[PDB]
Amino acid sequence: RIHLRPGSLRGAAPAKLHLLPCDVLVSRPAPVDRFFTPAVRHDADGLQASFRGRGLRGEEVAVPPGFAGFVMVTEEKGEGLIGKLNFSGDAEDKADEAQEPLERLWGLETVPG
Amino acid sequence: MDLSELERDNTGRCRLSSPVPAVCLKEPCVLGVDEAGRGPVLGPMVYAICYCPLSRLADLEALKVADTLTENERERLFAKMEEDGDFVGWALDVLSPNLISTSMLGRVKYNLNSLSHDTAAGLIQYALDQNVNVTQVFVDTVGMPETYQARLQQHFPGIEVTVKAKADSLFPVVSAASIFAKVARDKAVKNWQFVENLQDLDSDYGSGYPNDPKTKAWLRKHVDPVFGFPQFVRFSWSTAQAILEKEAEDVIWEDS
Amino acid sequence: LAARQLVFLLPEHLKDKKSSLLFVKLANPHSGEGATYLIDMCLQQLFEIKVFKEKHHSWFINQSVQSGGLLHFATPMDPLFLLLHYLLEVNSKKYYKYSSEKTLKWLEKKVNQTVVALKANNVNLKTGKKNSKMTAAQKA
């Protein structure tokens, strides 16, 4: 029984979303622009970057055609907290191209909660 | 300026080298390789090569290198070898704390020893490519020289490669390279401290070696809950990982 | 200690009288029972929210980290129209016409409507019928 008026998901501000190949086990603020960002480099393939001393290779990934990305803070009333059309998809030692469940049991299931 | 002094770790590493002295393109030369920074959990590791005409070895043995000394005396002798750049050439590779971390912490394993040797292979490769008339190559090591020499002689099948466990006191060109490498590692850590200090950050870390409790304590006081350490820290060090497991959020990798 | 963050993919148009959108759990067909659904109170256009979650992913979202790696999709509810979508007891209007009870040529036509849909992409009756989840819970 959760409501979100279209004014939230309208004008809501742009967000940077990275998706890491590693699970940081507690949600929490984090100094991304101090530690991660300045590590990101560009090259002929996607991107390099470090995390915990492990080498990461990235690709930009576009939100499906006809769609739009939203960060919803589950608490209060749905409520779009930011917006995105694209996110960096980081992977380990390798770009991680072709397909893994990301760019595709397709992975993914039902929701409850 | 730092605009570019960021990407000393875009490539992850750095080769500095001298113009190759004319004599050393035609006369036979000896080539010493050695290193600094295998140990610290902090800073770059440095590999160096030195070379010079066989005819001019006397200027190293008989003169003043081979002859355990201080950070001061070391700085001077290297200015003498820099001075007579008429017949001694050199180059080093400065591998950064982070290339080191990322090499050893890849999904597919690559150790300190490999990483080091490769670098030593690469540096010797460079000097051939520069048309240095190299005939022998002495390489310093720690422990059993044999299988170090086995793989190094396989590669480079056209030059003699001697691998000695205390080569920096045996052959003068290995002794010199030892000093270039120690001097580069030191200039490389001072630069770091200057920049740390410049921005009112704490650069008081001790010896750099794990096991020296000042260094262990600096690491302790410097552990961001999500990201862990500053680039300065060899994340891949047994000691590094241990501290992070105690003082920073648990993260599961794709190593399922 | 940190307001959980959901990362959602939504149809473009939702950003277009009063408060409009509603989240609600309902009887998931195929036995399911227990599934979230988004309803556009400007009359239906039912939406099925399925989540992407594989082991060992997490999100950096702005100056922060979220632990899931979860990626929620809202997709028009049902047919072949929503087979490009995640490719990467209340309702009203068009209900009569949306009926036309369980026909083998409902299946035949849908499992073909989705064959033409999986015909433009390399795998290996029309729009989001808000009825695929109105038959499993009405007929049985």
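All residue numbers given for chain B refer to Swiss-Prot; the residues shown span 1-67, 70-258 in order.
Just so you know, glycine gets a Cβ as well, placed from its N, Cα and C.
Feature annotations, courtesy of Swiss-Prot:
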MUTAGEN   B:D34 to N  Loss of enzyme activity
BINDING   B:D34, B:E35, B:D142  divalent metal cation binding site
MUTAGEN   B:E35 to A  Loss of enzyme activity
MUTAGEN   B:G37 to S  Strongly reduced in vitro enzyme activity
MUTAGEN   B:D142 to N  Loss of enzyme activity
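In this structure the C-alpha atoms belonging to B:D34 (mutagenesis position) and B:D142 (mutagenesis position) are separated by 5 Å. Its Cβ placed at the centre, B:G37 (mutagenesis position) has 25 other Cβ atoms within 10 Å.
Straight-line distance between the Cα atoms of B:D67 and B:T70 is 9 Å, even though 2 residues between them have no modelled coordinates. When the alpha carbons of B:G37 (mutagenesis position) and B:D142 (mutagenesis position) are compared, the span between them is 14 angstrom. There are 26 other Cβ atoms within 10 Å of the Cβ belonging to B:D142 (mutagenesis position). Take the CB of B:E35 (mutagenesis position) and look out to 10 A: across all protein chains shown you find 28 other CB atoms. Within 10 Å of the C-beta atom of B:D34 (mutagenesis position) sit 26 other C-beta atoms, taking all shown protein chains into account. According to its DSSP assignment, B:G37 (mutagenesis position) is coil.
In the three-state DSSP classification, B:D142 (mutagenesis position) falls within a strand. Geometry remark: B:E35 (mutagenesis position) versus B:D142 (mutagenesis position), CA distance 8 Å.
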